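**Q** Right, I'll just put the structure down here and ask away after.
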Amino acid sequence: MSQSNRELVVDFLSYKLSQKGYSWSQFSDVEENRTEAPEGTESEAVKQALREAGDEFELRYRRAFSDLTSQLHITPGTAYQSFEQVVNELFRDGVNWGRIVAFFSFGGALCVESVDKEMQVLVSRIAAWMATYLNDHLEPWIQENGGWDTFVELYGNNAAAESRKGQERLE
Amino acid sequence: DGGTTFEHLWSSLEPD
């Protein structure tokens, strides 16, 4: 996944900043590029699958993880080792089939607050550490069924991925 | 069964 699941983080943090009607990817300007590594397949639908479902379950656990991120109050010079401690615990409670979109919820709540602190430089660092963990402990264990592509199977049959072409009529 | 996609998913996924 490497860069694909990293840009998955970037747009997911944008969706979190949308609480304010904002995106840090506006500053990055890469919403014009429209890259996001979607492969033009269905791996694009991953972010929307994790958006609808992940944020639905989140709401209760969102205020709960706001109380977690209240401890992880992002001050000038907060060591990411505090977050790494929460991510450590996260792995021990499970390999994170659903707790992995909750991993995006912790770092997402952090990135809302760190932009709110004008530590958007720490946001890009949080997206880096998240992407690191993703390709480090999660990536094989999830990639067996996509991890996130399971959510995609249930919400879309990749029927839209077939029709994504559309261009067969041009001949 | 419910079959409500997300609601059912997270209901069973919540207590791991």
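Don't overthink the numbers, they just go from 1 along the chain as shown.
Every residue, even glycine, has its Cβ placed from backbone N, Cα and C.
Feature table excerpt (Swiss-Prot):
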MUTAGEN   A:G98 to A (Swiss-Prot position 138)  No heterodimerization with BAX
MUTAGEN   A:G108 to E (Swiss-Prot position 148)  No heterodimerization with BAX
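Looking at the shown structure, what environment does each listed feature sit in?
**A** Secondary structure at A:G98 (mutagenesis position), taken from DSSP and collapsed to helix, strand or coil, is coil. The Cβ of A:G98 (mutagenesis position) lies under 8 Å from the Cβ of A:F57, each of these being in the same chain and 6 or more residues away along the sequence.
DSSP assigns A:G108 (mutagenesis position) to a helix in the three-state reduction.
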